[PDB]
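So the structure is just underneath, and the comments pick up after that.
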Amino acid sequence: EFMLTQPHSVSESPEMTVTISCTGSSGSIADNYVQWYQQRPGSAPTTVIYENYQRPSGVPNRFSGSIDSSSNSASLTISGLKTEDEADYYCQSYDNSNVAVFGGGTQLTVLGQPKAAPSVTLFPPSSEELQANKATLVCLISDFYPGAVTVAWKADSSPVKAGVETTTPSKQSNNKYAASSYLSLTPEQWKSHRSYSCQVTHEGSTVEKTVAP
Amino acid sequence: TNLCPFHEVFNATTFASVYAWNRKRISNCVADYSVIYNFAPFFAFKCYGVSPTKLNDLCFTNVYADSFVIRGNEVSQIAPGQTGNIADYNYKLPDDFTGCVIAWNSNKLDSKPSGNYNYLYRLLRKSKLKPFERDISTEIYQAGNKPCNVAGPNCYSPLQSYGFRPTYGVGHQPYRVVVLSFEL
Amino acid sequence: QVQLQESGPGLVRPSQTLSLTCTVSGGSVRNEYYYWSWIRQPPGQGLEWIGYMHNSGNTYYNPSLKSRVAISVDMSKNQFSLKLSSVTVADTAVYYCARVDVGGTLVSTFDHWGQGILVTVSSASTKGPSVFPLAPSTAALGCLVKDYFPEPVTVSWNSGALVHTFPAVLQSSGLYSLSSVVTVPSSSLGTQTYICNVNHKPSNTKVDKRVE
């Protein structure tokens with residue numbers, strides 16, 4: 001059992017410096033090699049750092065890695081960012097049982113316009129649909145620039161995570177980002193509970209919108 | 001018939017180190033080379049004495065079966081006429097050796113998550129051994145200017161534990177090597 | 001340089017097996033110091049290691065995907081394949097094949113990757129969308145497209161006067177979903193020409209809807 005936990009999202013303006021990290025929850029991080037892979041949306045991963053310090057051929061000098069065994073974590077320091085650096089950076093290492101352990105993934109987004117708070121619109125199950133023994137509560141998130149949000153659902157009192165399908169954030173025509181979260185509900189559960197919500201955890205904020213039968 | 005106990009060597013599940021290789025004298029048994037095919041995928045099955053195809057058709061008076069685990073790069077030194085740290089201080093074969101050497105990868109069997117330290121090899125020694133002779137002396141090796149007789153300044157033990165872990169490179173992964181020595 | 005390419009059926013069914021092949025062009029499966037690995041990635045999630053195998057036969061698998069994966073090598077055509085049995089609807093992902101370096105005294109980076117192949121483990125035929133509208137709560141008008149298997153299903157407005165549409169979402173029911181929404185400047189603007197028309201491309205099963 002060896003894990004690697006990266007930050008869910010990192011963002012800095014151009015010409016700044018980002019430091020994507022990953023902490024080994026178990027095992028150790030100095031006992032094996034730590035590599036870093038860049039995966040742009042729609043392509044295969046690519047090595048940017050191997051042997052914990054070295055860059056493969058063709059990789060620019062803007063990238064640099066490091067390892068701190070006192071805190072049991074790794075890092076990927078990138079300076080002088082540009083528009084072609086925004087991609088998913090993975091922290092990959094190994095367990096002593098010979099198991100390739102990849103990180104959860106850090107979506108780096110180089111800022112190009114000011115930040116925006118996610119506007120939300122809750123939609124009722126459309127009772128016409130409730131007559132067909134289906135509710136399908138849908139939340140539509142939009143108007144947020146950092147294309148990395150974490151939707152949080154809430155029942156009458158409990159948080160709803162079981163039976164949820166969340167889309168990958170896409171881009172609208174206003175150059176911002178949007179996303180959705182479809183909760184598989186039925187009129188039975190819609191009638192048993194009396195309150196719902198869809199809060200959009202974002203960069204230092206959370207916008208919650210409610211809806212009632 | 002009464003085939004030879006080759007299963008006791010290739011499938012022992014407890015291998016001896018290279019400085020204490022388990023010498024087994026094969027005699028009074030028919031050399032059934034069929035089990036050698038199944039006990040390994042033949043990584044470094046290379047003969048120097050006779051051809052493998054005519055192994056079952058020959059006749060021998062005395063046959064030896066050795067076994068030891070070494071790193072990947074040290075297998076090429078088990079051929080007759082090599083020089084290194086295993087072919088000099090742990091194992092030796094004559095220039096006119098007539099036999100075969102069987103080596104295969106056992107990274108999944110001799111590598112522990114916390115390190116398999118049960119495999120040690122003699123790194124440094126004064127002189128080199130003789131073919132088919134052992135050296136189980138645990139006396140510390142002298143390398144300093146004055147006779148030390150603890151491991152003081154420039155005085156170290158001749159053995160050294162193998163770096164065997166499942167994540168090690170295949171060059172440093174455990175390779176179980178077997179030698180079928182024949183005498184005419 | 002060395003390059004890899006995945007190949008196989010882009011659509012599987014539950015209780016079946018997923019078989020993909022990775023032909024090594026520019027290298028050699030016979031080459032040691034290298035592990036041949038398969039990597040998985042669900043849509044919208046992170047990379048997941050399935051396992052690798054040495055050309056000598058040392059197979060190392062993911063402790064979670066054990067007893068369900070099987071990677072083998074073929075020295076004849078320089079190819080190694082993946083066999084993932086007992087597939088469920090949750091195994092829909094983009095599958096990658098890569099090789100790792102095992103020469104530098106330790107197992108090391110995945111130096112060469114493939115290109116990615118998408119498989120959709122579903123248990124449905126060419127069904128049709130069960131559209132249900134969405135009442136506005138500035139308000140938004142949504143027409144939820146739900147329970148459709150085929151991928152290319154578009155949502156038009158006014159047959160040319162299109163607003164934003166959301167990509168598909170595969171769920172446990174084995175059917176995709178979709179939502180296309182707009183924004184109305186006023187509340188009394190619900191009975192206007194905001195007409196939502198969808199279809200089913202494999203059968204041209206056009207479906208109209210207007211949120212009155």
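The count begins at 1 with the first shown residue.
Header says: electron microscopy, 3.2 Å.
Using N, Cα and C of the backbone, Cβ positions are placed for all residues, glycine too.
Taken from Swiss-Prot as is:
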MUTAGEN   B:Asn11 to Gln (Swiss-Prot position 343)  Reduced viral infectivity
MUTAGEN   B:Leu120 to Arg (Swiss-Prot position 452)  Increased resistance to neutralizing antibodies. Decreases HLA binding to NF9 epitope. Increased binding affinity to human ACE2
MUTAGEN   B:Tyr121 to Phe (Swiss-Prot position 453)  Decreased HLA binding to NF9 epitope. Increased binding affinity to human ACE2
MUTAGEN   B:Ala143 to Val (Swiss-Prot position 475)  Increased resistance to neutralizing antibodies
MUTAGEN   B:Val150 to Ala (Swiss-Prot position 483)  Increased resistance to neutralizing antibodies
MUTAGEN   B:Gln160 to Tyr (Swiss-Prot position 493)  Reduced host ACE2-binding affinity in vitro
MUTAGEN   B:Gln160 to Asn (Swiss-Prot position 493)  Reduced host ACE2-binding affinity in vitro
VARIANT   B:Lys112 to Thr (Swiss-Prot position 444)  In strain: Omicron/BQ.1.1
VARIANT   B:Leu120 to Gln (Swiss-Prot position 452)  In strain: Omicron/BA.2.12.1
VARIANT   B:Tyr121 to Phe (Swiss-Prot position 453)  In strain: B.1.1.298
VARIANT   B:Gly163 to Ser (Swiss-Prot position 496)  In strain: Omicron/BA.1
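The two recorded residues B:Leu120 (mutagenesis position) and B:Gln160 (mutagenesis position) have their Cα atoms spaced 5 Å from each other. Between the mutagenesis positions B:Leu120, B:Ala143, B:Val150, the minimum number of other C-beta atoms within 10 Å of a residue's C-beta occurs at B:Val150. Proximity to chain A, taken as a Cβ less than 8 Å from one of its Cβ atoms, holds for none of the recorded positions B:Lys112, B:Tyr121, B:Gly163. Residue with the densest Cβ environment among the recorded positions B:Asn11, B:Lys112, B:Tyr121, B:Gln160, B:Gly163: B:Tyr121, by other Cβ atoms within 10 Å.
If you check the mutagenesis positions B:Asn11, B:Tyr121, B:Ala143, B:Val150 against B:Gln160 (mutagenesis position), the ones with a Cα inside 10 Å of its Cα are B:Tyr121. According to DSSP, B:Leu120 (mutagenesis position) sits within a strand segment.
Secondary structure from DSSP puts B:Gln160 (mutagenesis position) in a beta strand.
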